[PDB]
Structure formats: structure tokens, C-alpha cells
Amino acid sequence: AXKXX
Amino acid sequence: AXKXX
Amino acid sequence: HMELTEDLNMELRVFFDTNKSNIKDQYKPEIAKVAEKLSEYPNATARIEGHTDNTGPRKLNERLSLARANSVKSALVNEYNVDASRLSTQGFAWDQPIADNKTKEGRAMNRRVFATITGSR
Amino acid sequence: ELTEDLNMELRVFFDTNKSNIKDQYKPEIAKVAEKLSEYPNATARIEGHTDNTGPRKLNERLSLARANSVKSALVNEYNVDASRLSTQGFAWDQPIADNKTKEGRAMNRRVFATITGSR
Ligand SMILES: [Cl-]
Ligand SMILES: [Cl-]
């Protein structure tokens, strides 16, 4: 469920 | 100047 | 963002009486529509080609076939204010039959003008 | 006789881990809908993507959710018939830019919809 960047 | 048919 | 294109393709068929190159009112509605689509597709152009059946002098028919193509162009240019630079005309005399010249029906079919409209927007 | 061929390419972009459609794209989507209404035989191929960050499974679902979000707008916000729209997600398998820069990742978080059809 948790991407980042 | 003159086709027919 | 988004890209969009619409390609137009259409063919008009006009038929004439023997040794006649006049546009019969029977095809005016057909012509009116071509003009409308030429308006909807400002970049659209037309390749107008006239023909004749195989009766009569060769030269008479070469001139008659062209006269028939120019008659349809004149309808678009004069009656429908279409830009003449968008319409090309050519005569093929009796070189491109679509029907039997030995029959009355075939000759009627050969006395024609075929117009191909193509364009994009 | 006559025919008219319709070809469209719609591109929608998303923020990280989101599948919501920004207002800036709404107008484009309305244009697509309009054309789909003018060309009843036209269909749309909606494909979603993600950048290379995060879990594989998450991106598989997210990319699909992104294509479906664009379809949902079309169907519920623009009266487009759902039966005429296809959707699919490709996770991070089809990048259009390098994921090593923030601009490239921005470009990969998207949905491309190709509309085709004649009348
Ligand atoms: Cl006829
Ligand atoms: Cl962007």
C-alpha cells in the first residue's frame, strides 16, 4: 500500500 | 459537333 | 494534452444526357452536400473526372468529357462559393467505361462525372 | 457515399501513488467524449502506467486504477458508454522516459488513450 521519488 | 444511341 | 485527426473521403456521381454537359437538378442535393463537407474540411480537395459513352467523334467526346467535369466544378464554384483552386477537372472521353456501351443503360452510366473528395482536419 | 476516420491520442498524468484526475485534464477528456458521441462506432483503448518506484503489485494495481479512473470520468462524467472502452495497466514495464529524474517519473505516471473509428 506504501512509492516515493 | 454532331453522338446518338 | 491530446491529438486529434479526422480523415474525409467521399465520391460524387453525376450523370448526363447524350451530348449534354448540363447538371440536371436531379443531382443538386448531391452537390449541395459535397460543398458542405468541403466547408467542414477546409483543407479538402476534389479530383473531378468526366466521361462519355463511345458514340460520336473522338475529339467531340474528349471535349465533352472535360466540359462535364468543368460543369460540376462551376456548380461548386459559382453556386456554392467553393474555391476553384480546390477543384481539379479532367476528361477521359470513352477510355474508362463502367458499363456496356452496347446497351442504352450502359451508355447512360458511362456519361458521367466521378468526383473524389479527400482531406483532413 | 462518404466516410470519416477518427483518430485521437489522449494523455493524462498523475501524481505519485494517486489515480485521481486533475482538473487540467478534464477539458481534454470532455473533448474525447464529444468525439466518441460523434463517432458511435469509435472505441477507446485506455492504458495506464506507473513509474518504477514502489512494490510491483502496488504498481500493477495502480496502473490499472489509473486507466479505469480515466474510463470512469468518461462514463460517469461524460455519458460515454462503458461498453466502448477498454482499460489495462502495465505497471512500470512501458516507460516513455527515464525514471532516474523526477521529470521522467512524472512522464511515466500516466494514461494514454487511443481513440479510433469511422462513420
Ligand atoms: Cl443513372
Ligand atoms: Cl508532465
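Chain D is numbered as in Swiss-Prot, which gives 221-339 for the residues shown.
Placed from the backbone N, Cα and C atoms, the Cβ positions cover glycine too.
Under the three-state DSSP scheme, D:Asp271 (mutagenesis position) falls in the coil class. Neighbours of D:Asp271 (mutagenesis position), defined as other CB atoms within 10 A of its CB across all chains, total 27. According to Swiss-Prot, the meso-2,6-diaminopimelate binding site annotation covers D:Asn237, D:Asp271, D:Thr273, D:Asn279, D:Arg286.
Sequence annotations record features per position, and here Swiss-Prot assigns domain 'OmpA-like' to D:221-339 based on sequence analysis.
Looking at Swiss-Prot, you'll find the mutagenesis D:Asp271 to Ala noted as follows: Periplasmic domain no longer binds diaminopimelate.
Within the same chain, residues at least 6 positions away in sequence whose Cβ sits under 8 Å from that of D:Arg286 (mutagenesis position) are D:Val232, D:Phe234, D:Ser239, D:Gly268, D:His269, D:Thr270, D:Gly309, D:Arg329, D:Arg330, D:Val331. One mutagenesis experiment catalogued in Swiss-Prot, D:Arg286 to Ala, is accompanied by this note: Periplasmic domain no longer binds diaminopimelate.
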Original post:
Using a 10 Å radius around each Cβ and counting other Cβ atoms from all shown chains, which of the binding-site residues D:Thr273, D:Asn279 yields the largest count?
Top reply: D:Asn279
**OP:** Would you count the other CB atoms within 10 A of the CB of D:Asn237 (meso-2,6-diaminopimelate binding site), including those on all shown protein chains?
**Re:** 18
